[PDB]
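Colleague: Got a structure for you, questions after.
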Amino acid sequence: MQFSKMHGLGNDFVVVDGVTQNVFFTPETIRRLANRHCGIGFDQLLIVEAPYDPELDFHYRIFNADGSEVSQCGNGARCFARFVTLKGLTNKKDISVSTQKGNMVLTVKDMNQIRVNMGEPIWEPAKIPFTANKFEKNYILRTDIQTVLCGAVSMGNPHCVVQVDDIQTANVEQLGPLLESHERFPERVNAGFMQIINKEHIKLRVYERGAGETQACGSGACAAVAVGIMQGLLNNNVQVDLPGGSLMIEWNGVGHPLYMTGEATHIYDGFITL
C-alpha cells in the first residue's frame, strides 16, 4: 500500500488513496503506524474514499493517532486538496468533498494555497445548540471560577469564543474544560480563546471538546473571526495565528459563506506492506 506524507499547521499527516486501494485500518493498525519509532509516525491519518453521491467529488475521513475516527476542525482539508491534485485524482480547481460532518468546497489557488468554503456561520442559539433566551453578540457565561463574556457560533460544530488580554497567559487549562462541558451547551462546545492585535490580525487557542487543546483547529479559527466580525471588532479578511500555524480567514457578513485559506506541504511518498 502506497501513501504520501504531508504537513500543515504544525500537524503532519499520512494521506492514503482509498479510491484505488481497498485499504482499511483498525485502531491497532493506526496506533502502530502512528508510532514515531516503529511505524511511519504521524499526528493524523486521512483516507481519500470514493463518495457514494454523484453530487460530490470525494469523501475523506481523518483519524487520530489513537485510532479513533475523528471529525472536527476541518483538519487536513488542504492536505486532501493538495494530495488529490498532485496524484492526479482530479483536474478541477473546485472540489466538493464530504466528511463525517456535512461537506465543503475547496478551491486550489494558483498561489498553491487552498481556499475552503465553510459555508455560513449559524447564529441561532437553539441551532448551535446553545441555551439562550435570544441571540446576543455577547452572552454571559458563568463558571465556578468566574463569569465570562463570549460569542456562540456554528460551522457544523458548536463554538464559544472568549477574548483575552494575552494569549499566552489565558487560563485555558482551567476555563477551557469549564466552558467545554457547560450546562448551557447541550452537546458541549469548542472553547476558543482569542487575543485581538489588529482589526485584521488575531492570535488564538482552541480547546476542542472531548479532546482539549491541540496544535490547530480550523473551525475554531473560523468561529473566532466570525464573532469578531459580528461584534464589529474585526474587519473582513483576518489572519489567525494558531499554535500550529497561520490561516487567512475571509467573510463578508451574513448572507455570505465563510472562506478559510491555508496551505499544505507534501514531504514524500512511501510504500508499506500491510
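This deposition comes from X-ray crystallography, 2.7 Å.
Using the three backbone atoms N, Cα and C, a Cβ is placed for every residue, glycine included.
Swiss-Prot lists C73 with the feature active site, proton donor, giving a large-scale study or a structure entry as the kind of evidence. What Swiss-Prot lists as active site, proton acceptor is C217, and the listing cites a large-scale study or a structure entry. For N11, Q44, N64, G74, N75, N157, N190, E208, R209, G218, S219, the entry in Swiss-Prot reads substrate binding site. As a published mutagenesis entry, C73 to A appears in Swiss-Prot alongside the note: Inactive as epimerase, but it is able to rapidly catalyze the HF elimination via abstraction of the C-2 hydrogen of the D,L-3-fluoro-DAP analog and is essentially unable to catalyze the same elimination with the L,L-3-fluoro-DAP analog. Looking at Swiss-Prot, the entry for mutagenesis of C73 to S says: Enzymatically active, but it adopts a more open conformation. It is able to catalyze both epimerization of DAP and HF elimination of L,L-3-fluoro-DAP and D,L-3-fluoro-DAP. Able to slowly eliminate HF but does not catalyze epimerization; when associated with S-217. For the published mutagenesis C217 to A, Swiss-Prot gives the following note: Inactive as epimerase. It is able to rapidly catalyze the HF elimination via abstraction of the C-2 hydrogen of the L,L-3-fluoro-DAP analog and is essentially unable to catalyze the same elimination with the D,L-3-fluoro-DAP analog. One mutagenesis experiment named in Swiss-Prot is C217 to S, and its note says Enzymatically active, but it adopts a more open conformation. It is able to catalyze both epimerization of DAP and HF elimination of L,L-3-fluoro-DAP and D,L-3-fluoro-DAP. Able to slowly eliminate HF but does not catalyze epimerization; when associated with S-73.
On this model, are these features tucked inside or out on the surface, and what's nearby?
Modeller: In the three-state DSSP scheme, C73 (mutagenesis position) falls into the coil class. Non-local contacts of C73 (mutagenesis position) by the CB criterion (under 8 A, 6+ apart in sequence, same chain) comprise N190, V206, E208, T214, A216, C217, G218, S219, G220.
According to its DSSP assignment, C217 (mutagenesis position) is coil.
Around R209 (substrate binding site), a 10 Å sphere centred on its CB holds 22 further CB atoms from the protein chains shown.
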Colleague: Listed substrate-binding residues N11, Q44, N64, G74, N75, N157, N190, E208, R209, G218, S219 - what's their greatest C-alpha to C-alpha distance in Å?
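Modeller: Max span of the substrate binding residues, Cα based, is 21 Å.
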Colleague: Got a sec? Which of these binding-site residues, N190, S219, has the most Cβ atoms within 10 Å?
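Modeller: Answer by Cβ density within 10 Å: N190.
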Colleague: Other than its own, how many Cβ atoms are within 10 Å of the Cβ belonging to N75 (substrate binding site)?
Modeller: 27
Colleague: Long-range same-chain neighbours of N64 (substrate binding site), Cβ under 8 Å, sequence gap at least 6?
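Modeller: In sequence order, the residues whose Cβ lies under 8 Å from that of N64 (substrate binding site) (at least 6 apart) are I30, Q44, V70.
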Colleague: In sequence order, which residues at least six apart in the same chain have a CB under 8 Å from the CB of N11 (substrate binding site)?
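Modeller: For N11 (substrate binding site), the qualifying residues are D43, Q44, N75, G76, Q215, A216, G244.
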